[PDB]
Amino acid sequence: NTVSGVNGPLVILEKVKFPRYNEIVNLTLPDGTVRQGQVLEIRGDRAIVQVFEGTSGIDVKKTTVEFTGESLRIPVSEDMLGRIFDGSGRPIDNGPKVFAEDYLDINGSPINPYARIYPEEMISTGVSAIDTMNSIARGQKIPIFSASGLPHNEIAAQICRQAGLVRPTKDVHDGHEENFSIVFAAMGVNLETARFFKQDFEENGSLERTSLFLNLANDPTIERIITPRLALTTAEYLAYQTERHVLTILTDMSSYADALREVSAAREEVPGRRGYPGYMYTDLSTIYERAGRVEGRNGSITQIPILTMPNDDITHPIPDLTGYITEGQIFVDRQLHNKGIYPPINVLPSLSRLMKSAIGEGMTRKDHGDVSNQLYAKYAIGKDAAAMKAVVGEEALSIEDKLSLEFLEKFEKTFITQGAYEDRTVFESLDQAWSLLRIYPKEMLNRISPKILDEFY
Amino acid sequence: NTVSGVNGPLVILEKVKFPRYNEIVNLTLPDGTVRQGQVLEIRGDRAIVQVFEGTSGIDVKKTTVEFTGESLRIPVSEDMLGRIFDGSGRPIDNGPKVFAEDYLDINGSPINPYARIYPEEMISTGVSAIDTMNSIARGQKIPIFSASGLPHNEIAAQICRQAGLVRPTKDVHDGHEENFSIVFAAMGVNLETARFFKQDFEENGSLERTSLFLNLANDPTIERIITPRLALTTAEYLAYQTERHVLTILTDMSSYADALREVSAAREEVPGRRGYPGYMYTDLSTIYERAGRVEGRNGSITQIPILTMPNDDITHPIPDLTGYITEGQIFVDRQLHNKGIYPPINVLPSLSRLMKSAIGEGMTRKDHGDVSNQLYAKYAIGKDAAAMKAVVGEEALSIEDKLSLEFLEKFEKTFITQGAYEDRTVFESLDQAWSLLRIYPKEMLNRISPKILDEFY
Amino acid sequence: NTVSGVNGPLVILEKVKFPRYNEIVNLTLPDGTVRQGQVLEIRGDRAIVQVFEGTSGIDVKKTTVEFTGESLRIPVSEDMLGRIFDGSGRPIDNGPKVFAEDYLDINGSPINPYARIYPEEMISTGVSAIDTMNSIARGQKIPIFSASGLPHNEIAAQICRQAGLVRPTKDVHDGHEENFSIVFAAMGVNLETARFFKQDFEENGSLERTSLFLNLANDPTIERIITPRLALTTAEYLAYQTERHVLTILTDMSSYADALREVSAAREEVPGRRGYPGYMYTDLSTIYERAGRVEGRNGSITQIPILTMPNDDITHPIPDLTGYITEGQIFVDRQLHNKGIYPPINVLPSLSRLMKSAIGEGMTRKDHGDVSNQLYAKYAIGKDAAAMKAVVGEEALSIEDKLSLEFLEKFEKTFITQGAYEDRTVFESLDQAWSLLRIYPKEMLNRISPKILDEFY
Amino acid sequence: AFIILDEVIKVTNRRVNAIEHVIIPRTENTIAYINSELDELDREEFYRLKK
Amino acid sequence: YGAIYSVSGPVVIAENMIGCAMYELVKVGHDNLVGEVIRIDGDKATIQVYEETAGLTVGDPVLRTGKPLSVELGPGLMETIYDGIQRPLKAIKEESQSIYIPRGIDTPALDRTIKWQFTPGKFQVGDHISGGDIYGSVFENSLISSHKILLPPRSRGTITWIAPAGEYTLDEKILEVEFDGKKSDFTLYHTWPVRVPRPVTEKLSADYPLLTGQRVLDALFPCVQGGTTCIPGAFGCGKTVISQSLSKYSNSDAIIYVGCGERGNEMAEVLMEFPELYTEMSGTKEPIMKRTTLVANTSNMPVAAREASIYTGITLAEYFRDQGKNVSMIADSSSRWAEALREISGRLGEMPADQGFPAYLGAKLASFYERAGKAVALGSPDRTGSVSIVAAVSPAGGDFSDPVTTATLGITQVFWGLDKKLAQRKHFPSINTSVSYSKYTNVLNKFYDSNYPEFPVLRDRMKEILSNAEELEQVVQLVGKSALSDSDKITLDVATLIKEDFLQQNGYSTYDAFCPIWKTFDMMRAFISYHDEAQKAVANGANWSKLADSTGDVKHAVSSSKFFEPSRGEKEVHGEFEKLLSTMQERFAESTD
């Protein structure tokens, strides 16, 4: 009906009891622009709305509302690739709107025809330190944990450029046979970097294959959270109807987390630990839900969320909850970056717990899981030996440890390091693993069965 | 007669303001299930009730309420003993009626007749580590600070079960002319554990010496804090009127504390550090007020509360507040349980602050005090020696350190270690002590008067 | 009307809406006492007031009000020199009646004609430890950061007795041109501490040129916050009318902050981090703005507030806000006091932002600043090298390093050690510095230009 | 044996001084910094709830 | 009846809800969503609605059904996968064409087309009957026909009608009970409230060991059927691999696998893996499946379901318990249930006070636990049934200082560690004697004494070797090694052997599908014998180095033990390990002189 009040950016409507839940309402403001808002909650003879464009202009008696009568749903086309959108899917280049062939729900709770077949075939991201150690399977969602003090935007970028150049490597491996498409969603990221993302798609020649949703921080909070839901829904349509391998790259979760946090400052719903909502978990889980093998089991959606730790620790609420919903984690680190390493990836807390089962010898090798296991134990000792080395002197060193100190550096500067443009064969990756291990006797090995070792070493 | 609402454990019944505080009320259900509860708060035409059994499932119109007219009190009797009760003191034995002779308040004090006369005269637990090294005399409240890494329930039982077999031996030496009774209170307990205590007692023939009150952990929290309160009141009556020395065993203070933190969910009362009350002091104190010498002072109420560190943190709020109030503390550590010593009481930071005050003769010996000094000091030195041995080797170690080492192994493996069904009277303990100390010459024994040292090496 | 309630130091008045903001009202108590209060909040037919007198003992319909109709202002006069006050402007030692020649409201902004031309003249107390490393300009604010277990009171006293002897010497150099007055405000200090300050002004013969405001901690918390402000309003008046440099000593800042905190957890505002106010910054800012040159450009207000850390850290909310607002800090350390160094002011992290501005060349050398840069560097490295000497011995201690060890000792025992009647001058400080610095080679002394170095080694 | 004994004691002497001065106070100060933030997250919450 | 007052998140509030209780089953809106009144505030009831909202408006009716929310336990539970609200997942796949539950769609709690073979009980006409007494049985699978049809807990009367043997539906009545007038007619399914502990004849103390099938889990502290256990996780240390692996390897009559709030990929894995793999009970035609009743919740589905998960799951263990079936309930992970509880705490607006976590949290964790245990089966013919609760605990913030873990350790009597550093190094599951305890130990080693083994003696020494190693390692790190006693070196060496053979095993031991107690005992027995001979050997004089060099052949042989499988000696006692003891004795002879 009309504004009773506005409390924070949240706008308090006084209105008669009829609307749908998540029903779009259009607020008529006196300035030549009408705007849409969604009822966040519906209550007894009032509804609290956060208006999707702007944050100012609402008046007491100079406002009018009319109920659209329809809750927000994303209008989906599979012709949506090769178009530039914003966070509401409106054009910024004038002309390419989302348009439709079907209308599907933004939550993806109605359809949810996610297959009960567990991640199957191999995926790589062309970065050796990712591929071998925490090996990606289709439908597997494994987070990229980063920290600021980093060119963390450059690491995300690298993965976006690399995605789709990997795919002929994968065809040959027989972990892909079908088209590859990219769904790209941006939330609260710098101007320069938004041009880097467009440019990386352009180079690849996959601009046609990708959709860009661009959302800045000067576009509202509620609207920020909707953006990946639009993207996600379109990916689900790609994966289900046309049996495609869909990669959605969703950056930046941190920006998404803040937005959730700013709200509930006038809701009846109350915020829990560290001022984060307690149903923050619930919010993450809605995003995360569209990910997994689709029914038809020739398509899948693989999802890579990008998280920068804003405080740097991994026990901060943003990473801690995410790591739990996902199956393992991938750690980027400040320390490698300082020495002068790119892409700087620490592997010591990095483990994916569903890695072994997915992969098999037919597109990897049987030693892929064994050779990875050896390299973690040796790297771990090398790291403790280093810390002790500083404090006491070379008094606590032993033969294995001196060897381990060299191993650390060897691995860091040959294995993990590679150019932005560079991409890597998995089979190649595995010969370079063996090479590093060749400086240790075989009697000191034990995370590999003696049968397996004898064949490939 | 009309339930207004339920907000968690706390139930709001809407009926008039004419009831008094802690008056039992009866919720009459159409299920034929009468549940009693006690009013926490009374306000104008509503009272807030916590139901002992269950807390929800009551209709908002098909229910009636009746007021008892009696505030909660324990029917206390000397014929009550040797029987297994719930957390409201009602038989689960399938035995006869509770019986009364008086009705005594369980609110915190019945008549509070806690003396302005300090502790003397030994109370024997039948565990060597506690009795000799940390002498407890009646009225003293020394807690056992244990952890979940130890078997806290099994050690607690041991103290009860071996206690009161010390007593014929005391009667002969003339320590006790009046009888010995145990009041055992178990909280939020597991079913196997509840049964375990009864079976242990049955085996020793300590069953009819004690009353056991079991509150199970499926029983709501409010019942659980009521349990020790019931126990403590019963004990104050046996101790005052028929003059008996009573040892009260209360496990687990950590579960009682949790209940207290747990209630508050519609109260306007806020907790303090780590979520535990600011008034956590107050609640501890409440148990603590029933403990001390009774008026007439040949009977006493002696309290040993048992506190379990859940995470091995001595800076955890529960032990800290308690520790300040209590006359010393007993520390039990994980390390000794691991070597396989049982009981594994390290007497390294354990203290009794009124150690001298307890002993005498006729239930101790004169030589008790001097020995306590020799064994503690030698033991501490024994721990220090173990670390040095690892470094220097066995063929490069000192004489003084070698002696200290030998003492550590024997001390642990003979004094502290005793069998499950082996009672260690204080007289028995003191002899074993002289064998251990003998290995040192007289030249290295000196916190002992030469008079003693000449009697017993 | 009359008093509805009192919640803590907030008084809930029911009265009409006609009073202005900070309008005085008077409460007529039935006890034969009148109490004054000022409106903190005005609302729809009620007001919430903080009373200067009392904090409790406020009734309902026995207690009535009459509104004064006059907002809170200080009668500021210039013939207030030599008169003794308390923390409200009543005499406690029978100093002259306040009168009036102007009235200024307290808001931290009287007439506010503070600086837009920076200070550049120099004030010296004759303390090298202070002056050299922290060059105090004529309207800069540099606090004293000390901690518990220190004689912060004694150092504040050094300044006050030695100021007003050094200043006429500085008058000739053209460091000064005009008389000095001290306005001492004590907050929340002991009788014993308060007398000490008064003793120092008598002792010197500057009791007629000082204003003393004494607030004790047992006087209301509301009285305590008005005490620094009252002093400051007066201070601005003396600066304006009679063109003197006014030094304000505001001791102790922690006491003031404790007052603000009680009126912010008893407020309906939620306080900031560590239970310390959310507008704690603001409250502090009010003092701090009132610094610099005052119109007619020959009077000024210069500020040294005194802070003792009540928790021994610069981690704490008080040091961190304090230090941001002011322009430097003068640091005192515990180690130096323990050893027998008085004044124990350490020079390790003591810093002056407006050092450059403060030094000149028409009353100080230009080499004051160059030589300062060397002392700060050299001392800083030397302190760190000493701790390092302890660890390493002489196996990572150089010849050059030995020289830094000697500079450190000598600086401590000479530069920092001077009695509480010892007066220096700037030229002497530079000369003594030059000598110590002399053992270092030319190469070592590299943060000062060759022109300077060569002339004066 | 003497000459060696002379070298080893010098190293063992440096290590005691190093653990005592540097290591232990670093563990104290870091622990404390984190404690102070930590207690405040728990407390402010209760105030937020109450408001 | 009621009129919707407000819809905030998936929480619906409805005014005008009188003669309503606090666990009522309700149909919410005009959409007829399944829902439950958790609490009430005056007239206004706060209802958790188990299907999502996206279009439910205010002022739609709320119809109370006149009874609590319960779950259905009948026949056909086995060899089917359900959710946590318990609607068949499989039936959902065909009819809705949506693999996972669609919005606005409702399906009843069990399949209503399936027919079962009823065979008569041990009652006839005019007989007095009681609850948990066996009224019949249904041949439910091929592995097990042990599915007893009982008269419900809290029922007694006289049976008016007993139907004869034959084929019936589970909606097609076969029993009438008359107590005082018609109590109700009964069918093959029976209803049970998921908010109450299921009645029992008596609880009995646990004293019968289950063998996990993992040598390491048995070796340090034995599992018991009837018990409670914590296994630490960290969400990237292969906690899933060992959960699913334990489930296969442990052997009970019925197993209930409860995914609390999972990846969705992990749940999918178990659904696929189990019919492909075999049982050790000789199961055929989807072997493992026939033995499992599976509760599948992902975290991406509604929060109500995920609350409901554990409770439904425990009731399923309990139902089978009354029949006299021994149950293993593996619930994974209990920390995700707590995370759902923290969610409810903030959505209704109830106070959290357990470290930013619920008021109720500590008590709800205990309530779940007490429903597990060993008992004399419900009904008077007397059987033994048991429930062992294996509940995974894992971080919810800190490493063990999170609320979840603190509460759970209080109440658990069995705890088996898992260290992160060893997890990354691949030596999981790592049981640390300081981070592990069993209170059941003393009754359990005395049980194994009766069975044949010397077991209690081996326990103490196993503990001693691990225990001294941790303390000596701390001197090694700081001081270094330039000296470390002859005895101390031995302890370190032997402890490595124990790590490698026992602690490391999960796709690295070619036999691990089920490991007997005797074999574990025999393996550990060789390790301990090697230890005592070695320490004696340095003391009676013989260098440490000569002693390593001569032990030689046997030392390797114990190193290699782990791959070896029963194939010599008995069916549980292994000859290679028996041979080993005697050869060891010969090595000592060479080594001392």
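Swiss-Prot numbering applies to chain E: residues 25-283, 738-1071, in that order.
Per the header of the entry, the method used was electron microscopy, 6.9 Å.
Cβ atoms here come from the backbone N, Cα and C positions, even for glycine.
As given in Swiss-Prot:
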- E:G257, E:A258, E:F259, E:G260, E:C261, E:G262, E:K263, E:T264: ATP binding site (BINDING)
- E:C738 to S: Reduces splicing reaction speed. Inhibits splicing; when associated with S-284; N-362 and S-737 in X10SSS VDE (MUTAGEN)
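Structure coloured by features recorded in Swiss-Prot.
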residue: E:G257; record: ATP binding site; CB count, 10 Å: 25
residue: E:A258; record: ATP binding site; CB count, 10 Å: 20
residue: E:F259; record: ATP binding site; CB count, 10 Å: 23
residue: E:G260; record: ATP binding site; CB count, 10 Å: 26
residue: E:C261; record: ATP binding site; CB count, 10 Å: 25
residue: E:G262; record: ATP binding site; CB count, 10 Å: 24
residue: E:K263; record: ATP binding site; CB count, 10 Å: 22
residue: E:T264; record: ATP binding site; CB count, 10 Å: 25
residue: E:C738; record: mutagenesis position; CB count, 10 Å: 26
Cross-chain proximity of binding-site residues to A (CB under 8 Å), evaluated over E:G257, E:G260, E:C261, E:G262: E:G260, E:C261, E:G262
Candidates from E:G257, E:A258, E:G262, E:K263, E:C738 close to chain C, where recorded positions are judged by Cβ under 8 Å: none
Distance, E:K263 (ATP binding site) to E:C738 (mutagenesis position) (CA atoms, angstrom): 14
E:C738 (mutagenesis position): secondary structure state under DSSP, collapsed to three categories: strand
Secondary-structure category, per DSSP, in which E:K263 (ATP binding site) falls: helix
DSSP three-state assignment (helix, strand or coil) for E:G257 (ATP binding site): coil
